[PDB]
Amino acid sequence: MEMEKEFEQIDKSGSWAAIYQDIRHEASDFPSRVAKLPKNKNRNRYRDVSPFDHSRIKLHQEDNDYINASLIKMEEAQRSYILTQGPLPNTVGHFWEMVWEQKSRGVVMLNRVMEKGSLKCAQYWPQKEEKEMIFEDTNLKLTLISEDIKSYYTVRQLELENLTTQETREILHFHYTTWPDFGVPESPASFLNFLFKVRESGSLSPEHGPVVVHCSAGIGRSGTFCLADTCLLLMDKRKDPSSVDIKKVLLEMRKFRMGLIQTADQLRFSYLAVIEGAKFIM
Ligand SMILES: O=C1O[C@H]2CN[C@@H]3CC[C@H]([C@H]2C3)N1Cc1ccccc1
């Protein structure tokens, strides 16, 4: 079926939970043996969210190459994404090592450091120009260059230096700051505006490594971001945009990381975002 009228048909019939449970039942199951090794316990935020072995990002280190991060490679859309958990106190150096080694231009953050009165990720970037951060375990330096605070999101320019080679690179930090502590946004308008700002920066384009996108677990809000982006790109590429099937795209993405889209409300919000976005594109 088309999307907008399939949408109204699920609303009128109140069957979002049944649709979402079908997706959970059909989703791929692949091994995640490296994630579960005892030496990696303090590298995982949640015991039930792990990268598959076949798609995990490897650190360029011989001691321990493990990070909780996955490469989502979308063949028809010609887009790739790295989805990862919010960094932990003992993985902030690994996180920036990955950004460096994978040649990423942009980092997309969809959570606040504290939500619901608890810490959802480490403070992993500097908040003042004159107070830079050094990660001694991976030999990197990170400096805040500029910050632009808007009503729904903040964009930061950062300098990442590999202290071993003295090479430097400019990284863009796109921080969506207004996702509610509970539920999903009422309108997709600010989320879509944010997606378009990430696109306009070049961070999603083939001349760079894959964008790094995270929330707390790296599957819910993060899944909504890449699902909406890929569906909108396919609607622009194909002769028949009504052929784009958001459930099929989501199942394709779940071949590369488990659990993408965590609730039926996130699934409905993803439909809403793609529907409204397709009208603005034209
Ligand atoms: O829904 C939108 O809100 C607009 C505000 N105005 C800009 C033009 C594109 C717009 C957004 C930025 N879109 C559609 C869209 C959004 C993301 C990706 C692909 C298409």
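Heads up, header says this was done by X-ray crystallography, 1.6 Å.
Keep in mind that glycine also has a Cβ here, set from the backbone N, Cα and C atoms.
Swiss-Prot has this to say about the protein:
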ACT_SITE  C215  active site, phosphocysteine intermediate
BINDING   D181, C215, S216, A217, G218, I219, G220, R221, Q262  substrate binding site
MUTAGEN   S50 to A or D  No phosphorylation
MUTAGEN   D181 to A  Substrate-trapping mutant
MUTAGEN   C215 to S  Catalytically inactive mutant; abolishes sulfhydration
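Calculated from their C-alpha atoms, the gap between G218 (substrate binding site) and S50 (mutagenesis position) amounts to 10 Å. Taking the Cα atom of each, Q262 (substrate binding site) and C215 (mutagenesis position) are about 12 angstrom apart.
In the structure as shown, the Cβ atom of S216 (substrate binding site) sits within 10 Å of 21 other Cβ atoms. Across the annotated binding residues for substrate (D181, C215, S216, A217, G218, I219, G220, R221, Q262), the two most widely spaced Cα atoms sit 16 Å apart.
Each residue contributes its Cα atom, and for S216 (substrate binding site) and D181 (mutagenesis position) those atoms are 12 Å apart. Each of the binding-site residues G218, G220 was scored by the other Cβ atoms within 10 Å of its Cβ; the lowest score goes to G220. Each residue contributes its Cα atom, and for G220 (substrate binding site) and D181 (mutagenesis position) these two points are 13 Å apart. Here the recorded positions are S50, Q262; the one with the fewest Cβ atoms within 10 Å of its Cβ is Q262. Take the CB of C215 (mutagenesis position) and look out to 10 A: across all protein chains shown you find 26 other CB atoms.
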